[PDB]
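This report concerns only the one structure given below.
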Amino acid sequence: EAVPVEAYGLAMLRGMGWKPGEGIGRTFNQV
Amino acid sequence: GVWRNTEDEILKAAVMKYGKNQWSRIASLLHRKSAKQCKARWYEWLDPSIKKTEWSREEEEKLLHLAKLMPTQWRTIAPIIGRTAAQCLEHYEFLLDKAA
Amino acid sequence: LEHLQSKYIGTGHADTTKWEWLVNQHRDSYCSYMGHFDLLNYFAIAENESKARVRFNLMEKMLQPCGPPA
Amino acid sequence: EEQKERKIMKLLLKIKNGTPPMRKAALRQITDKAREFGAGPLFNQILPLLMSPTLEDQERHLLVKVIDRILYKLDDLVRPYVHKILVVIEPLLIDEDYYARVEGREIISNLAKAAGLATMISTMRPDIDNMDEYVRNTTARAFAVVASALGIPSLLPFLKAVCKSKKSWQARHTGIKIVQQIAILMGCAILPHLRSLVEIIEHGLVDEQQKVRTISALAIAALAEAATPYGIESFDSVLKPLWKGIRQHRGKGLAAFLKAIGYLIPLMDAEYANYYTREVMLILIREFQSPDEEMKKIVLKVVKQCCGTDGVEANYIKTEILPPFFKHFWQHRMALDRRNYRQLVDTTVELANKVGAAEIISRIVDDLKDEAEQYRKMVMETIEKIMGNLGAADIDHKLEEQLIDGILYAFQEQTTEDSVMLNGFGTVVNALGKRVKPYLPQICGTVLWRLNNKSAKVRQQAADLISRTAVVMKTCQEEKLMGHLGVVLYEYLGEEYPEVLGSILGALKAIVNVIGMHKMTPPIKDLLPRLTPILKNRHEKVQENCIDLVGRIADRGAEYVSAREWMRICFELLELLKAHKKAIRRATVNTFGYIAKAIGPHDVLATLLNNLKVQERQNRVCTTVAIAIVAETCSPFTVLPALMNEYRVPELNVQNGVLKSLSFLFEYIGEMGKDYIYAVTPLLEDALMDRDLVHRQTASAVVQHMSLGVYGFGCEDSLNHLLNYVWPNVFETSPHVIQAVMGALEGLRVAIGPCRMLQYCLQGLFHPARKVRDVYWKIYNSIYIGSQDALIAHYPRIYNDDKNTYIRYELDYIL
Amino acid sequence: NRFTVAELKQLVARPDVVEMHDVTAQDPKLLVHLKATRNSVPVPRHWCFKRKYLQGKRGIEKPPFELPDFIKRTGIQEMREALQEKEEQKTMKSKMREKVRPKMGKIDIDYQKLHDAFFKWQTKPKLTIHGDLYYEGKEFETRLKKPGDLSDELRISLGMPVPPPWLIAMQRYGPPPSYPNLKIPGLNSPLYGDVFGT
Amino acid sequence: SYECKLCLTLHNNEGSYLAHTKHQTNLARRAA
Amino acid sequence: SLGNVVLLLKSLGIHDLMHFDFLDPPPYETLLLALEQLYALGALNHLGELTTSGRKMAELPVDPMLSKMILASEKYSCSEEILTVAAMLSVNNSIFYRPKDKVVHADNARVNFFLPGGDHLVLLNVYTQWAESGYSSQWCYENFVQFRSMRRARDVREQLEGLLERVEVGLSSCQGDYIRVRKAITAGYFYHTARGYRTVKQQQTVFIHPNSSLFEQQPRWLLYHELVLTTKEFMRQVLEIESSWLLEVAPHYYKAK
Amino acid sequence: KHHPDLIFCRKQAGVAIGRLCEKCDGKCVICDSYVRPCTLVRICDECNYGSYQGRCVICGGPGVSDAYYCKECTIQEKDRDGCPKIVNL
RNA sequence: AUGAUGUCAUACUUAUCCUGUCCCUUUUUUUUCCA
Ligand SMILES: [Zn+2]
Ligand SMILES: [Zn+2]
Ligand SMILES: [Zn+2]
Ligand SMILES: [Zn+2]
């Protein structure tokens, strides 16, 4: 219903960490 | 195939100017109209001899009688009763809907 | 219209205050007196003051135009 | 705690829902209490907001602004929060989008300027030796952004200690990637640190690992490209082993060493560049046979860099590099690729500019006779670019005959619409100039043979070749062949296909433009009556080319044609005015002006006035444009009585045409209208008092163009008199008439001056009505935008009141 | 919240410049001060009208145009009307016959007459003042004909030489009560042309 | 332009005035 | 997207969805949008916990954004009609046959099933006319309907009719109130709305699919089912709404027109 | 010949040079006239940079000729108003 | 006495413009019947 009940999971994920396999984008030999 | 009231007034003025038997001369004035369309529009709706009244008892009795005699021949039936074919067909359908 | 046209110097609106328009006119007059050499010489050499002293007085008077708002 | 967080979301909703002044006030209140709130709840409210996918571009720009303001107000207060901000910003630093990577670089710059380099260095030290290449590349990009923000000597001994560390070669590879990405981000800023970075990377340049030596060669090439042209000797310590390493490396490391050699070659000494070119030329002759596409691209880039390198001689290149380069790099497999063909073409143009285009032209003349269409197109494009770059001075006679035969066979086999090949044909023969005179009857015979073909496209291409080559046919003044071509095209004028007929008309227009009227066989008196029924055609290309030819004739050679035929042309041009392309109508108006300049402006004006009163359709504005062009070309005192008397016709559309023609006339004549302002003043005064909004709108356009025309000529009395009728019409609600009113007000403020506009707006800027004062404020805002400087002297004299002092004492000072 | 018209008349030096609805403005004193200057113009009257500007005529007739004197001295209107009357009697068969076979030399007068009418015979027209504002009328009250002065048609009709027969009764009756500020020259203020008063 | 003075109505076309024959009620209103 | 199986993982007691073991982790934005949708749907608490209505959401196995038809049923009645609508929206292969050549007969057979108010009522009409016809393959062949994909729709409708006591929803119908059917669909579809040749939430421009029943006669307010981009940003399974009962359902998501 | 939509950039002009296609060649970039092409067109920013190199400052065709201001727009000096490249918003 | 209101037609304006659009795969439970 409210806003920050959708933000406590994102706050817990920000306090926990982040993995490179999640949301992996491929980019190489850029200029 | 639509007919605006402006075109009806122009057609009435053209019939009162150029008589009856000229139609291409009439259809020269009306844009996007043909002479056959002008003749059909005059003889179907805009002629002053068309009885734009209500049906009498005698007219309805003769219409029901002649529709019983000659079925679905309205171009033959209509000059006998004096109305046009569309008006008498519509009134016969209305009388059958009233009888049902 | 444009956002920068309303954001331009000297711009206004239908609900613009008279004191705000007068303050903008006074600030534009002070900026025109500071920019023009002949106007600053006419308003400076009439009194016994230097040109840079008159420029500093006009810079103080630019802030003084926002002195008594309402 | 809870109240501080509630105030944090209160400032968040005020920023994201309130006005941008209220958002700026909320940002100022947040930055004033940024030390009071702390970096903890600020990070806990910002990094979920930064990770939110629903933010717009203005939302993320405001987020970057709030992060920058909080970082500037916090400085070292986010020292425990370096790791969380780093792991949020590390996908933002690896952003594929340009604006997202710029925002990530700005966030990295804010984190480096706020927290400190040592905390980020200790954070990225376990991430330097990461096993995955993507994590190592993300760490390399983040450390390069931190080194670019904090400067090179802030972490250059630290980077030297990382690259000198023998704990793991992956950390050394990451450090060389840090050096290369920091050099790519810096460019010219790494110029004083070039010797230090070269001494740091000289240990990694001789590394036994293939990937570490490959990234060392890539970093050396990036340092050579970034520090152009300084620091030639600073990389000279890498000049000895890498030239040995090009004799030792194979595969991708050999290509990286060749790229580093090609980036280091144009900066060295000339004897050193000659020795290095002679050393690496054998490896390049080996590498022409390499089937790898990226290796061949690196070889072509190195060849272009060596050709751009000065001091590499001329005969040495043409004796060493060019025959195996032409044997290997010139094949159908090279032309089948897209980017490799363009790179080969650019390299061939650069080599022909470096060492003369005659050798390349003689060695690539047979490839125009090849059966492959794309290969012949690439050879023709390279030949056209070389001829447009250098010229045709070095072409031999047998070489010129081979070029003419090659381009004739190339035009003879043209399956597609190769218009760039047609432009290349025009470029080659125009570069040859007067030397094509022996080859001209062969070209003419082949074109006249292809004009009898079954296909319409062949005849269209042949007439396009005539239109391209008419200028160079007339350079030698061989008028017999060009006259014979004109006679054959006059016979071909009765074609039924429209594209072919338009191409023949364009070729005839080119021939008339390059010959002249007096030596034009068939003559103009026989040509223009043949062109008269062609104007009745309905196709657009035929109409455009034929109206262009008629305009060239009527501008240049109108003396051969009687006035009856010109009036017949004008009566056809009236029907031609109902076309669709605007260029056709513009050229039609220009032909009307040319005919009126030729034969006299009276009967054509009566014809145009009857067309204006007779059309009543979605045209006839061009009739007014033609009337204005006729009057501007033919002394508008001669036209204005008939145009003024045409206003008396009550036919409800000719008056708007008269006023629109007057507006177009004033816009055409400009400053010459001051003789006729007093003539057109009562006509505009009677037009502005009309009931219809069309008359008022078009008269407003008349006032606008007349005010902009004769500005600075003392006609402000009639302009003010017209403004006395224009300014009552400011209450109109239709958009076209109010746009005409706004344009007329702008023109009157330019012409008369801002003082009278300020006098008109001062009594209505403080109007009690909302809409009236809103419109007056719009007009005054436009006047103040146009005349901000001049409104100070034209400001009204208002005395000082109780709110503030108003009467300036500086204006009362007298010297 | 806002004062009446008496306070605005007492505060401002010009009570005639105060409007009927100027008191409901946010700055009535500033509007009265701006309206009292010498070079101001009033609001056009369409802001109070429901009718749009110059829109509700709908039934009147007007003369088409009055050309200036030099254009009529060139005389383009005569053969222009003759050409229009000749073209009005033509048929469309004759119209395309003339279209494929043109006939020039219709007017063919000169270039020097129009050159003289543009330059030598160029006359400066009558232009109104800077503060003039045209409205729905502004074409009928052209007297601003001075009061206290009889017109030329009434002087010619009553046989007044330039001594009207009613001027003796006008002198013996003093000034009229309808226009007390009007001064009649020759009998009350001792008058060029028909304007013998002000 | 065509105008009906009894109705005080402008007409774009000739058939607009030809169809303007409301006009009886406007004529009865303008009769007095 | 993982919107079907986030509810499946939450129904099996797993709360650490972002820290669950996998061969490779799914992106956190997909889980964030799935949890935001399940917040907008009536299945998650204020603490991100499954309700008993969430157990009703996860009982029957079709997608939750489709399974809000069932919880919208008995709030607007008409349960069987939206049940058959969800049966045609649960198919895998495409409905209707558009062969090489023919075209005109297949297009006329498609137009003969058209109803005002989107193609959900068209699919309901297809299942209705397939009923009282013997469920014959000859009817589907004569009307250019695939007899492989809509038998699957019949089996899905049969399975969902069997799974009605576990959700405790009766066999309800209206027989004419298609406004109630579209209101129940709008109660099920509040997140999938776009208007103004533009998304009302994501602000992305939209283009109507030519195979839709409302390719011409462009609407005033419409919802959808899918947003597949192939050449233009397309419009799959549109439906006519008025944005009047749009504020009646999901009031937290919907504000300011 | 204008439209009420299509505000252009309102950005500060730079050293990039405007460019016109042949379909709308010869038009003024502001008032859409054809009289006295006097002042060259500056197109401020990344309107020139990137994929939009040498394109039209009007409709969007491949540009062939230098765009110009007319003398009438530079009478009030509207050429300093900013970038005239059309951004479709 | 001129204001609002309706896709009804006819005039008119902008040197308006002659023009484009049909998805690769595929997976998700439980209960009665006649000599
Ligand atoms: Zn009437
Ligand atoms: Zn263009
Ligand atoms: Zn311009
Ligand atoms: Zn720009």
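Using Swiss-Prot numbers, chain E covers 458-601, 604-621, 629-656, 682-689, in order.
Recorded method for this deposit: electron microscopy, 3.1 Å.
In case you wondered, yes, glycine gets a Cβ from its N, Cα and C as well.
Recorded in Swiss-Prot as a mutagenesis result, E:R471 to K carries the remark: Does not affect methylation by PRMT9. In the three-state DSSP scheme, E:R471 (mutagenesis position) falls into the coil class. Around the Cβ of E:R471 (mutagenesis position), the number of neighbouring Cβ atoms within 10 Å comes to 12.
Among the sequence features in Swiss-Prot, the mutagenesis site E:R495 to K is noted as follows: Does not affect methylation by PRMT9. The secondary structure of E:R495 (mutagenesis position), as reduced to three states from DSSP, is coil rather than helix or strand.
In the three-state DSSP assignment, the secondary structure recorded for E:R502 (mutagenesis position) is helix. Where Swiss-Prot documents E:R502 to K as a mutagenesis experiment, the accompanying text is: Does not affect methylation by PRMT9.
Counting every protein chain shown, the number of other Cβ atoms lying within 10 Å of the Cβ of E:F506 (mutagenesis position) is 13. Here Swiss-Prot describes E:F506 to A as a published mutagenesis experiment; the accompanying note says: Does not affect methylation by PRMT9; when associated with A-510.
There are 6 other Cβ atoms within 10 Å of the Cβ belonging to E:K507 (mutagenesis position). Among the mutagenesis entries in Swiss-Prot is E:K507 to A, noted as: Moderately diminished formation of omega-N monomethylarginine but greatly reduced formation of symmetrical dimethylarginine; when associated with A-509.
Cβ-based neighbour count (10 Å, all protein chains) for E:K509 (mutagenesis position) stands at 13. Under its mutagenesis annotations, Swiss-Prot gives E:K509 to A the following note: Moderately diminished formation of omega-N monomethylarginine but greatly reduced formation of symmetrical dimethylarginine; when associated with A-507.
What Swiss-Prot notes for the published mutagenesis of E:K509 to R is this: Moderately diminished formation of omega-N monomethylarginine but greatly reduced formation of symmetrical dimethylarginine; when associated with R-507. Abolishes formation of omega-N monomethylarginine and formation of symmetrical dimethylarginine; when associated with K-508 and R-507. Following the DSSP three-state reduction, the secondary structure of E:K509 (mutagenesis position) is coil.
For the mutagenesis experiment E:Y510 to A, the note given by Swiss-Prot reads: Does not affect methylation by PRMT9; when associated with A-506. Summarising the environment of E:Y510 (mutagenesis position), the number of other Cβ atoms within 10 Å of its Cβ, over all protein chains shown, is 21.
Recorded residues E:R471 (mutagenesis position) and E:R495 (mutagenesis position) have their alpha carbons 12 Å apart, per Cα-Cα distance. Among the mutagenesis positions E:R495, E:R502, the residue whose Cβ has the fewest other Cβ atoms within 10 Å is E:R495.
Under 8 angstroms separates the C-beta of E:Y510 from a C-beta of chain D, among the mutagenesis positions E:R471, E:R495, E:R502, E:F506, E:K507, E:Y510. Listed mutagenesis positions (E:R495, E:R502, E:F506, E:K507, E:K509, E:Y510) with a CB under 8 Å from any chain H CB: none. E:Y510 (mutagenesis position) and E:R495 (mutagenesis position) have their C-alpha atoms 27 Å apart, to the nearest angstrom. Proximity to chain G (Cβ-Cβ distance under 8 Å) holds for none of the mutagenesis positions E:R471, E:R495, E:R502, E:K507, E:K509, E:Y510.
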